[PDB]
Amino acid sequence: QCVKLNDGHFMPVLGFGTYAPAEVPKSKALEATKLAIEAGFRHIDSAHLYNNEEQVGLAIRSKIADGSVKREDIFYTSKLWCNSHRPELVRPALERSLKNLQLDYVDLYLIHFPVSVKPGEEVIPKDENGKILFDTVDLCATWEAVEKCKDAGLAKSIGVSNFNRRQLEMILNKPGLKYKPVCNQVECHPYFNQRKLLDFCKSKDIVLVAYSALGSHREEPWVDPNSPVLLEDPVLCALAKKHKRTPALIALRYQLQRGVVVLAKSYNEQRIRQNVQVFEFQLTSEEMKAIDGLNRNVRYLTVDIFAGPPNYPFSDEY
Ligand SMILES: NC(=O)c1ccc[n+]([C@@H]2O[C@H](COP(=O)([O-])OP(=O)(O)OC[C@H]3O[C@@H](n4cnc5c(N)ncnc54)[C@H](OP(=O)(O)O)[C@@H]3O)[C@@H](O)[C@H]2O)c1
Ligand SMILES: O=C(O)c1cc(Cl)cc(Cl)c1O
Ligand SMILES: [Zn+2]
């Protein structure tokens, strides 16, 4: 299926996640991405941060070349990293992703995370004592430069990631705004179901896109190892058994029935082909209510390296 974005464009409701932990070799992103396309995924999610935009581009372009899809059938997302928030650096960052990908445009370009870091080819820049080098950038200027990327045709749609209600408002209420964000891409799963923020995005015609929808990659030092493992949840497992599906497939269907566009990363061929079958079954309102009860305020990806600056998104209620 697909959802209609506030700019008239359409986004496939199931997306393929392409971030893998640093230990995972680049080559694996190319094979996985081709497997996802052959399985049925048409929405693909990457970012400069992931250091795979060459491999994913190769994967997409070979699937076009062999006639499996056409470019217009693929919805590809990239993201502007924190070291390029300054207005003059936004279009260069997009153009470089495009060069790496060897594509002419992205379907979606996001502000990745609202805290800015010092410009340069270090994605997490640190001083000689190991402390992060934060930059000072008006995100409204960042947005304005992202808008020009849309005018240019380099990005068909534009959006944000990891923005709270306050930062969404700053954007929507900004003088001379030309384009609303189509989406706010945020952590969302049955432990942390984002109800309050989901209702807010809905109210402004912004799609909630969920990442770490299967409980996150659990990469240290990014994710606390002592956090409960979402896909071990006994209710998701009882639901999996009732419907002859898995706990992952249940997690994913949850998001689709509540008006959320959902991402799923897997570099395992069996899991890739499995995840696209979210479309073959449904949950009752009673079972959706059951999964609502699983909320426990567990945020896997805090990005607390980036706590400190006023722009840190996760101090606010939502
Ligand atoms: N915007 C941001 O700041 C941000 C942050 C985090 C993530 N993202 C995006 O969202 C994507 C997904 O989030 P994520 O990478 O944290 O991973 P995730 O999709 O929540 O999945 C976590 C893990 O689940 C496993 N898995 C996949 N399908 C499964 C299945 N059917 N059964 C059991 N296990 C399964 C995968 O391992 P295998 O590979 O071994 O199958 C994967 O390591 C990322 O790749 C990235 O594209 C964006
Ligand atoms: O996938 C991401 O976008 C992502 C962003 C950040 Cl800031 C950190 C980690 Cl570990 C991620 O996986
Ligand atoms: Zn059922």
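Numbers in chain A track Swiss-Prot; the residues on display, in order, are 6-323.
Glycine is no exception: its Cβ is also placed from the backbone N, Cα and C atoms.
Its Cβ taken as reference, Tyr24 (NADP(+) binding site) is surrounded by 20 other Cβ atoms within 10 Å in the chains shown. Annotation note: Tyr24 (NADP(+) binding site) sits in a coil segment as assigned by DSSP. What Swiss-Prot lists as NADP(+) binding site is 20-24, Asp50, 166-167, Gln190, 216-222, 270-280, and the listing cites experimental evidence.
If you look up Swiss-Prot, you'll see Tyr24, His117, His222, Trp227 marked as substrate binding site.
Annotated active site, proton donor per Swiss-Prot: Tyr55, in sequence order. Around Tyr55 (active site, proton donor), the same-chain residues at least 6 positions away in sequence with a Cβ under 8 Å from its Cβ are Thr23, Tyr24, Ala25, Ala34.
Under the three-state DSSP scheme, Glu127 (mutagenesis position) falls in the coil class. Here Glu127 (mutagenesis position) comes close to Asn88: these same-chain residues lie at least six apart in sequence, with C-beta atoms under 8 angstroms from its C-beta. Among the mutagenesis experiments that Swiss-Prot reports, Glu127 to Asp is described with the note: 30-fold decrease in k(cat)/K(m) value for progesterone reduction; no effect on the K(m) value.
The Cβ of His222 (mutagenesis position) has 17 neighbouring Cβ atoms from other residues within 10 Å, across all protein chains displayed. For the recorded site, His222 (mutagenesis position), the DSSP three-state label reads coil. Quoting Swiss-Prot on the mutagenesis of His222 to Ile: Marked decrease in k(cat)/K(m) value for progesterone; 24-fold decrease for progesterone reduction; 18-fold decrease for 20alpha-OHProg oxidation. 95-fold decrease in K(m) value for NADPH.
While the structure shown retains the original residue, Swiss-Prot records the mutagenesis experiment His222 to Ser with this note: Marked decrease in k(cat)/K(m) value for progesterone; 10-fold decrease for progesterone reduction; 3-fold decrease for 20alpha-OHProg oxidation. 10-fold decrease in K(m) value for NADPH.
While the structure shown retains the original residue, Swiss-Prot records the mutagenesis experiment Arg304 to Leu with this note: 70-fold decrease in progesterone reduction. No effect on DHT reduction. Under the three-state DSSP scheme, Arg304 (mutagenesis position) falls in the coil class.
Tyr305 to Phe appears in Swiss-Prot as a published mutagenesis result, with the remark: No effect on progesterone reduction. Taking all protein chains in view, 21 other C-beta atoms sit within 10 angstroms of the C-beta of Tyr305 (mutagenesis position).
Among the mutagenesis experiments that Swiss-Prot reports, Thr307 to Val is described with the note: No effect on progesterone reduction.
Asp309 (mutagenesis position) falls within a helical segment according to DSSP. Non-local contacts of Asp309 (mutagenesis position) by the CB criterion (under 8 A, 6+ apart in sequence, same chain) are absent. Quoted from Swiss-Prot, the note on mutagenesis experiment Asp309 to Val is: No effect on progesterone reduction.
For the pair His222 (mutagenesis position) and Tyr305 (mutagenesis position), the C-alpha distance works out to 9 angstrom. Each of the recorded positions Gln190, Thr307 was scored by the number of other CB atoms within 10 A of its CB, and the lowest score belongs to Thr307. In this structure the C-alpha atoms belonging to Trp227 (substrate binding site) and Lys270 (NADP(+) binding site) are separated by 16 Å. Of the candidate recorded positions, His117, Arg304, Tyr305, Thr307, the one lying closest to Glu274 (NADP(+) binding site) when CA atoms are compared is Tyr305. Closest to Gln190 (NADP(+) binding site) by Cα-Cα distance, out of the recorded positions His117, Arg304, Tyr305, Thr307, is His117.
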